[PDB]
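Structure first, then comments.
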Amino acid sequence: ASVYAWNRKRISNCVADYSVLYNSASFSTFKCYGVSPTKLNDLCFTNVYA
Amino acid sequence: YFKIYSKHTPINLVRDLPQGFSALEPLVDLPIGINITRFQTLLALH
């Protein structure tokens, strides 16, 4: 997406191994704020955008 | 997110909205993200 237009859509109902998003090696170019990546598979999400 | 609610009842007042308490259950929530600022209601005919 263009930086003034975004990709904002609602992921819903789903499951994933969210830890992939930090534990897969080439993703190691990242950050997190409040939440922490190692907890994400036990943390009950709600709905998701990006 | 387009949130939709409703209530249905028989009535006496033909002109207008009646006095007395009512509250609406949620029909649906939609993920749709639309820029909404205008709308119109619709009929249909043979």
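Shown for chain B, in order and in Swiss-Prot numbering: 200-245.
Quick reminder: no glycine exception, Cβ is built from N, Cα and C everywhere.
Swiss-Prot gives this note for the natural variant B:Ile210 to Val: In strain: Omicron/BA.2.75. Quoted from Swiss-Prot, the note attached to the natural variant B:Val213 to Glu states: In strain: Omicron/XBB.1.5, Omicron/EG.5.1. Quoted from Swiss-Prot, the note attached to the natural variant B:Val213 to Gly states: In strain: Omicron/BA.2, Omicron/BA.2.12.1, Omicron/BA.2.75, Omicron/BA.4, Omicron/BA.5, Omicron/BQ.1.1. Natural sequence variation is annotated in Swiss-Prot for B:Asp215 to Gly, with the remark: In strain: Beta/B.1.351. In Swiss-Prot, a natural variant is listed as B:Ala222 to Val, annotated with the note In strain: 20A.EU1. Under mutagenesis, Swiss-Prot gives B:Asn234 to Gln with this note: Increased resistance to neutralizing antibodies.
Here the features listed in Swiss-Prot are painted onto the structure.
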residue  : record               : Cβ within 10 Å
B:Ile210 : variant position     : 8
B:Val213 : variant position     : 5
B:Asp215 : variant position     : 7
B:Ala222 : variant position     : 6
B:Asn234 : mutagenesis position : 4
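Note: the CA-CA distance between B:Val213 (variant position) and B:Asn234 (mutagenesis position) rounds to 35 Å. Cα of B:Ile210 (variant position) to Cα of B:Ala222 (variant position): a distance of 15 Å.
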